[PDB]
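Asker: My questions all concern the structure below.
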Amino acid sequence: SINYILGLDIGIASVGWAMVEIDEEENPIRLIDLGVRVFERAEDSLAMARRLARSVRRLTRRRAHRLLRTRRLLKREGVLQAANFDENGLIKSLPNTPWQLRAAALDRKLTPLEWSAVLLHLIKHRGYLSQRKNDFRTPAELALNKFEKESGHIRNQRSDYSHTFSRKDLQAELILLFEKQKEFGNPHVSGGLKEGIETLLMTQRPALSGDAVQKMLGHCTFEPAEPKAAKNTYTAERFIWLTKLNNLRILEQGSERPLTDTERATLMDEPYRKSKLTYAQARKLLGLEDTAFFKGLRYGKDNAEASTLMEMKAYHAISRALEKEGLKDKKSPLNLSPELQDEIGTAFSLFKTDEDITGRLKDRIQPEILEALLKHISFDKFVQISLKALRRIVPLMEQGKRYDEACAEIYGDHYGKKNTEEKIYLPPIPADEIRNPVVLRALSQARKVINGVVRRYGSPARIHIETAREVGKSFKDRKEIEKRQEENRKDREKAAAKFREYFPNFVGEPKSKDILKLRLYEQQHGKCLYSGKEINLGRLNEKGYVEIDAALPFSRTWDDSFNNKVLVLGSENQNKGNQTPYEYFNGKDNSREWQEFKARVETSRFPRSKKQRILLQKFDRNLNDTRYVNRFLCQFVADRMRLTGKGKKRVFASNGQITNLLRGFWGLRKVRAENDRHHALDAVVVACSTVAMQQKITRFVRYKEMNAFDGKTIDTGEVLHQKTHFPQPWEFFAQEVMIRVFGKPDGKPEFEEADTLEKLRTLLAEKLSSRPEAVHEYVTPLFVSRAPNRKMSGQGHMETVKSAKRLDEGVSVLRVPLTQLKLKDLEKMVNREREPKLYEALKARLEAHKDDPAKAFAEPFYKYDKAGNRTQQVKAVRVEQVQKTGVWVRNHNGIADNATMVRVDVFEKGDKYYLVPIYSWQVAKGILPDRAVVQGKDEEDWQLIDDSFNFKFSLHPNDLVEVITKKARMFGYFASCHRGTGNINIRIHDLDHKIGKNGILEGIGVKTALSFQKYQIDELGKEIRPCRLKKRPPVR
RNA sequence: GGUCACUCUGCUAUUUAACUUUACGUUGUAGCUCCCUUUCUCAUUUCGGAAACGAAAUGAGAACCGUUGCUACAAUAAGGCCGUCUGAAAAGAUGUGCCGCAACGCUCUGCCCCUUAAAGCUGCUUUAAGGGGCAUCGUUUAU
DNA sequence: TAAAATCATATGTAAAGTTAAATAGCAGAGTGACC
DNA sequence: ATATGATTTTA
Ligand SMILES: [Mg+2]
């Protein structure tokens, strides 16, 4: 066959792959083949969006269900008498004054209709119930009075948020309303009715029930049939304390030593004996004259030995719960067998509801103790090793054995249980282990590419993959990194301690967002960074008092990084909406408030990176998934695939820094020429990168002070690039590579590409004259393959609903806010002529404010009668919009634009092609469209399809298409189809931004097309084979 | 001696998946409401008149439609279902009711492509066996 | 004018929480491949 | 990014 090395540059969206032939001494000698697999889809996540849509489906459905149940309950308790309901089960003549009725129920009897309206309104708007284990008289009255005698509206609004009502405040309202209405008569104050209404209002499903944790929990390292153990387990805590104890090291004057058996015995039961065993305390218990330090620590400008080193969190948690419930003496030790401690830790870790926990503990532990435990405990996180393996390992570590010693005595080695069964073809990725569809897709596509090169060229000798790791750093660099991480650790400790201070009643310990809140409270000086008012730290858990605002919105930045979050008031955050602080304070004209906000920012303890981001006034993603893909790939490949290389480790995990340095050392520095083809180039370097070069680079950067991106060292002040030490594979490596990868010659991107075998072979036999091994069998050009998306589902329609009452005309009607009503919108306002004075006044404001609606309508706009008096305020106006097509939604009461076109069917009649667009909602419906696009006309005047039309094929996104238009011949990848125009759009495989519009041929006609035919292509860019459909495919 | 990979532990930073809720936003429908096109009915006032009667203009009042603001109800993908109790059925009662914008895969089905063999035919076709790829198929994924 | 290109404009949003999984890096203990 | 109205250019 042939001996090559396969190199891989894998990203979130692409797999650049390359092959290099090596000799019997495994050096590189020839570039055999290369390609780029682009498997992404048209651009949070798709899975995240799916999850949010599912959650809102469940929310809508559960509210509808409980309101249905409420109407039913009202019927069964005789409140309503079935002359009250209609065909739809709705209540006829249901009054629409429930706030006023909720206020009046404090002072009079209510009509059965009034009282039903009150109950349904309370249950529909039921407020937020805390989910953490732990006027007046009425929120209604209060709302009515201040808000409406003073705000004009009761409900919250987009830019004017006004109230926050607890579910318990509304529960108090409900109870007080039944008590009052029973003072006044109201034969509808049943005990059953009360129970039912209050249960419908208060009930909500648990966040975790049953096996929810177990289905997510991992499995043991050593015995994979067993689940992980919880950290809040006597066995797991004893394991962690034994590993900290056996691995503890005293750095003496010059020598270091492990703890003596006697010292280990002096410490063993210390974390059990007291709340925490700190380093300074252990120091005092150990003798340890002052010229003795601990390997680890920090030993900075703080009391480092005050840091903990161990507390038996679960031991003392259980102990303190039992103590606080008068069941264990504080002085006395905990009185439960370790098996029971493990069982109760596992219980509160796997299960969170009282029901589920008791269902696993009642027969194991005494009901007084279980009562005390449900009350004060919260547990989580689970260590990496099951309880079984830990029960086997921790006794040996009690004896002094190291971690690996015990693991090797018991299981043979401390590497754990690995499945390694070589196969020639990489086995599919388990996908049980990877709950990340983007990572899973990248891994599956890399598998497809690898098994493709194996089906085509046999087994690779060695596979080199580019990871996301960084080169072993200097000793100064990583100690600076350590200082900064340690600064953060101490900030998190201070926040957690502050939180324990203010909230002694909290059950469990602070969670991450809790440390986030208080760490912001610290860095911000205890004030809302938008309003300047101090934050009442006593109520952080009150829903709505303060909210963690993504300063730059998630919908616009997809950013959750700490530098993006500020701690602001609930009202302030919600009025901010999805604006940036710059937009929110209008800092174009430095508003009185934008000057203040900026100042508040500059006087904060924020890092100067966060400060710059909080104020950006400018726009124009994810590498975690990439590193994850790669670590997994390397591990997977090594563990499971046949390789011909000489050694035992035939997979080399590389990283971008080694590729960057080799491209800088070999000439391929490539400022900003980023086009899909480049991923092949990297792959080549990855295949040429070897372990020796890894090691040598690491030595130069760590011990010889080399910068690990530019490749330069500075002596005095010389600035020398270390190019010499890393010879490229062959002399003219750069030139050949550039030609093979990109078609054109290295020096000039200006030249037209060689786009076939003959042109490319001639070009590279010419340019590099001397090297005759450059050309050979496999020197086909680089044609970037793209995965096809032939999936039939997707977003059915856009999410704005528009009025279709005038759809025959060909217009939708949507009510636009004035602050958004720009002057081109105004002339399409519906009452442009019905209300001429209104049109003219709106025009006047827009013209006076240079057509800036936010400034034009910052002052409230009202209508005026003929007498000149002020009348109603205008905050929005219906506006007409063209609508020639759409999706009926919301019980056929509105219409929305199309969102996703699933496929385009092509037919032929008289050597003319026609296009039938099919969208997602039609699949939902089961409709297979009859009419093909006519450019100028609406869909009714489109071409009916019947027996007289020859179906050619169907077309999904990124299917390969060839269109010949006696003006030009074009080949690609289908992207879009224009219903208005009837044309298609195609991506050029390499998305070369010089041809088309950013690499997309927009507006390609296929009506007069000489030839219009669909192709396929493999993972490598090989085997381009046109295919013809036989029978037109249904949609269901 | 170094670098690396992996095992476990503490930590820092970031991300993913799953779940439970809130409040908005949009559309429709109502009630009160703002403007306002049209159309009636009446009044007043000018014109005309032999009479009755007609004509304008203004001002009240309605009504269709448009529609401003507040409140409520319904819907919140398009589309499909499930338990329990009555009931011969028709169907009624009922529920912390369940799915639907992602991904993987090849066991069943559909659908594209390649190889090998056999036979035919003057490059195609049928039978067979194997091998891929994508799915409207199986599953993660159900009351 | 019919068909093909080009330009142009619009896309749902803010929170509260219970969880599990992953990776990059710092540090501590180890084994083994590899330079 | 896609979906598609609105406009200009081309056969
Ligand atoms: Mg915000």
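All residue numbers given for chain A refer to Swiss-Prot; the residues shown span 8-50, 56-146, 173-658, 665-759, 762-1082 in order.
Cβ coordinates are placed from backbone N, Cα and C, and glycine is handled just like the others.
This is the feature table in Swiss-Prot:
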ACT_SITE  A:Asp16  active site, for RuvC-like nuclease domain
BINDING   A:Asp16, A:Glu504, A:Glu508  Mg(2+) 1 binding site
BINDING   A:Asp16, A:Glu508, A:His723  Mg(2+) 2 binding site
MUTAGEN   A:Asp16 to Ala  Does not restore CRISPR interference during plasmid transformation to deletion mutant
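Mind mapping these onto the model and telling me what they sit next to?
Answerer: Classification of A:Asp16 (mutagenesis position) by DSSP places it within a strand. With a 10 A radius on its CB, A:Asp16 (mutagenesis position) counts 27 other CB atoms from all the protein chains.
Annotation for A:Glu504 (Mg(2+) 1 binding site): spatial neighbours A:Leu15, A:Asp16, A:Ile17, A:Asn674, A:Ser698, A:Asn699, A:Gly700, A:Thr703, A:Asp726, A:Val730, criterion Cβ-Cβ under 8 Å with sequence separation of six or more.
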Asker: Between A:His723 (Mg(2+) 2 binding site) and A:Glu508 (Mg(2+) 1 binding site), how many Å separate their Cα atoms?
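Answerer: Computed Cα spacing between A:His723 (Mg(2+) 2 binding site) and A:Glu508 (Mg(2+) 1 binding site) is 19 Å.
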Asker: Long-range same-chain neighbours of A:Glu508 (Mg(2+) 1 binding site), Cβ under 8 Å, sequence gap at least 6?
Answerer: A:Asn699, A:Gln701, A:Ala752
Asker: For the break between A:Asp759 and A:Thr762 (2 residues unmodelled), what's the Cα distance in Å?
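Answerer: Taking the Cα of each end residue, the distance is 5 Å.
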Asker: Report, as a whole number of Å, the distance between the Cα atoms of A:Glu50 and A:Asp56, which flank a stretch of 5 unmodelled residues in this deposited structure.
Answerer: 10
Asker: Look at the break of 6 unmodelled residues running from A:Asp658 to A:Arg665 and give the Cα-Cα distance across it in Å, whole number.
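Answerer: Taking the Cα of each end residue, the distance is 14 Å.
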